[PDB]
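Worksheet for the structure shown next.
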Amino acid sequence: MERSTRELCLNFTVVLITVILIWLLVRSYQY
Amino acid sequence: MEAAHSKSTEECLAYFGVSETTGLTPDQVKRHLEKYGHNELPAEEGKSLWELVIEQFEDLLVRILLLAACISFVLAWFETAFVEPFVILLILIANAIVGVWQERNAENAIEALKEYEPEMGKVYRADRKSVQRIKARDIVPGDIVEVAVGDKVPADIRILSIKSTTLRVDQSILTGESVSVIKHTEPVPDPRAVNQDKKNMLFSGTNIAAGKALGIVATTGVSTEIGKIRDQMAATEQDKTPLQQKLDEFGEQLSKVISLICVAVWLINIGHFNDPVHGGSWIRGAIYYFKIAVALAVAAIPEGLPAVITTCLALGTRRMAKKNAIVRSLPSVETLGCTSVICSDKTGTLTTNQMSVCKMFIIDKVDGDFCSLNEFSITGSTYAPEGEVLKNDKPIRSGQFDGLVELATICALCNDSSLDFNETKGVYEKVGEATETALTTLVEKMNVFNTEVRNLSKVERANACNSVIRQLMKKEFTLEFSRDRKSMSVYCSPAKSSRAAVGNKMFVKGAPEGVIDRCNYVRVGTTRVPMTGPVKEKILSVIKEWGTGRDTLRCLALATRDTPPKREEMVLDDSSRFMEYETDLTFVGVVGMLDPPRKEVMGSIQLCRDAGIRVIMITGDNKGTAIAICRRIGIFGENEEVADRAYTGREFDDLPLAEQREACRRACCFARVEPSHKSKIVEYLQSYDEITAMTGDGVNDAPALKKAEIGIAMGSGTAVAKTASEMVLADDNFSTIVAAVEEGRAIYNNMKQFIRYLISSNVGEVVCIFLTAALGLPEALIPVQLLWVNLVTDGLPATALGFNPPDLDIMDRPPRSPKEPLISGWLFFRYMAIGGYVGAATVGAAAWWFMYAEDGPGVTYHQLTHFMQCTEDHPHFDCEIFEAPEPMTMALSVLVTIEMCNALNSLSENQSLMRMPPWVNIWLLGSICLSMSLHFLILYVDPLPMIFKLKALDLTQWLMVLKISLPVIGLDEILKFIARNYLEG
Ligand SMILES: [K+]
Ligand SMILES: [Mg+2]
Ligand SMILES: [Mg+2]
Ligand SMILES: [Mg+2]
């Protein structure tokens, strides 16, 4: 099943959205 | 319907307004399905993604780290710091979600295996005259359902009529009655009666042990006896595999040693607590070196290794189902790659069960005591009525032979089966037993009365010539088959009459063993003459030659009783008088039929050879034919000698036991055996410590299927035989068994390469953090940096490992040893050797910038060991620039990079990269880049590197990370090399 490639892509998304929030937390606390 | 068991039988039909003769109409079904719902229990489905991440944050270590982080921030408030506790949480929340999706997909997949075989029941409904086999969840109250031996009862059912002499049921799972009980059809007057006293009900989830019966469905769904019970609880077996424990124990062991080393890193600093961290107030000094200690703890304590076993399973069992191997017992997947002997049945597993009568003979001349035979062949080997009866390879018209006319009359009336045209697949399909439907097609092909079939349609053509024979003789009853005589017969009377209860015949068909002794006459055309010695011997001799040569045909002897007894003088309750009913017979002819080998069996048996797996045919043909079949499919050689490698079950029963145990060691063909013999064989094989997979399909296969190491049930088989089993073959194919065994081996190697990756990655983490303290170095990695790396690897390269290919040359090896330890003593060396390198390198990278780096501080062989306060100026005449982001961004770099390299190393267990290249798994290559694009992301963005404490790396720096990292592929390649040749791995 190509459900396997979706599994890996969705994993990469989370640790991207995680890194994103920290870019959002840096500016936010800064000002 | 309430207290059906107390209502009489007319009353149950009446209550639901249903006919026994037809069943529910389509409308009634809709109404009753609207009203009573499906024959199911409600899908519980109680869990949530929200809840599970919270439930992950309930273990102590994760809370402690969060506490350490909070305290550290509050204390040093006096004069990030604060972002650290927040990013720790986020990464821990990130890792958690990934881990939850991981766990749940695996669970759902495993659970999904049940979809490959839905519970089914047999009903009669009005839109089709025949029995219908529907999904059991579509069975409604008032349905007329049918059950027979081997079935798993689909709903709570009032019994209407017992077609056997006895219906006999296994309701142990319900009433606890371990023995089988009998049922009747009269009512049980007491409404309040207890299950065990409702001798007129068949409850759901229950097996039939003997018999056939028809009943009306009284209640389905939760309303059933078992529904009431299943609704309370689960009642979940709840794991775990035996290997899961052996590896769990190793998890405990390792986890302990990591705890010790985690406390020990704290005490290396316990003298350093008052050095400026800063300026060395004891509580601040303590909690700092305690975030480190517990960070390494949370990130390196492994982890959910049973999670790994329950993932390779989920992957592999999915694969096996897509290849027609439906796994019922998950434990068996481990012991499956250990299979060393496969006993298989012949009919429909090594062969295909597509029968076709393709030679036949009748008597020709009879002079004194000798006889000529009239002997024909027939073309076309599907069920399609397309082909010709040849004689001397010349087409001929079969009705010109009165002998052939009667032989065809017999094949039409001693038959409980039929042909049906499948307008969607566009093919002629069978209804009933293959061996019978082969007689049906032969009567179609013969066409002894020359009725006009060329102009009919496929559908009506399908039974045209058979119907003409029935229009000629009325079948009144059937004398069902029995072993005592090896035949069956039908009592027929002539078409037209006016009492007139006379003129009758019996048509008898069976095996020559049974039939021939009972023939006093021989039919020559339409005349008859006394059967005699040399005639008997002549018939037998031809049946033999057909058996032992080329197509190896099982033969039926067809006869007629020209003066049967009166209808008034026969009784059908006891099967044992039928052999005397069928005496004074007149021989007619013989049909010989073909049952072609599977197309892939011959090549499959060769794969078992290459993989050291013995294969044992268990067939029911006489011995001679059996051996001919073994040669054809490659069990034996064209001219191999086997007078000691193939046994009749009777021959086998005369060997002393000492020598039966012996025979089982060399035998590859057992013919004409008892069901007792299946267990006998498994017992003997067991005594040589052989891992045996036995096939089976009938209720009587249940004991041996349980007793085998791996019981393998036929999907076309009985529910009873499948519960006994660890696997069901969807397509009944032998080749499916071998593909199952291969995947067994594949999964095991995938387990082995999963954990080799987890352990070595965790060990390195432990090492670097240890060296950095034990040698007196600056921290190569901040706690925050660790959990990051650990997040990326578990999310991308670790997952990507699930999508590896089967290892190479996986079945040019012999069966794994049972009890061969999961982690070899030698293997543990690699886990350490590779792991050490990681840690050695990652700190060897931080140590390098601190010494030989041109843009770094020259500290060549100088104590970086020197205490971090260092303002004394005794060796520096600078001064505390040791907190640089540069050393860590080689440590973090080499670590992240090695983790990718050591992931390429996890493509095979022993096989090199020059044989299984990096590109054998692209998803892995994909994930590495995806990882690498994040490391390059948190490096350069500018807001984030301040939180992760990192600095950019020029092309001067990333270069060294190759020289440092890459040899981990060198090292493992060396290790793997020593394996492949020296280790015999
Ligand atoms: K078993
Ligand atoms: Mg961890
Ligand atoms: Mg069979
Ligand atoms: Mg990890």
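This entry, so its header tells us, was determined using X-ray crystallography, 3.1 Å.
Heads up, the Cβ atoms here are built off N, Cα and C, so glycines get one too.
Feature list (source: Swiss-Prot):
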| type | residues | note |
| --- | --- | --- |
| MUTAGEN | A:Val26 to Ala | Slightly reduces inhibition of ATP2A1-mediated calcium uptake |
| MUTAGEN | A:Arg27 to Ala | Nearly abolishes inhibition of ATP2A1-mediated calcium uptake |
| MUTAGEN | A:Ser28 to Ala | Reduces inhibition of ATP2A1-mediated calcium uptake |
| MUTAGEN | A:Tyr29 to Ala | Reduces inhibition of ATP2A1-mediated calcium uptake |
| MUTAGEN | A:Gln30 to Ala | Reduces inhibition of ATP2A1-mediated calcium uptake |
| MUTAGEN | A:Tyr31 to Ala | Nearly abolishes inhibition of ATP2A1-mediated calcium uptake |
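Listed mutagenesis positions: A:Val26, A:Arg27, A:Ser28, A:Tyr31. Those with a CB under 8 Å from a CB in chain B, in sequence order: A:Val26, A:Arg27. The DSSP secondary structure for A:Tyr31 (mutagenesis position) is coil. If you count neighbouring Cβ atoms within 10 Å for each of the mutagenesis positions A:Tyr29, A:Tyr31, the highest count belongs to A:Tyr29. Mapped onto three states, the DSSP output places A:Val26 (mutagenesis position) in helix. Around A:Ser28 (mutagenesis position), taking its Cβ as the centre, 9 other Cβ atoms fall within 10 Å, counting all chains. Counting Cβ atoms from all protein chains shown, A:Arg27 (mutagenesis position) has 9 others lying within 10 Å of its own Cβ. The Cβ of A:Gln30 (mutagenesis position) has 7 other Cβ atoms within 10 Å, all protein chains considered.
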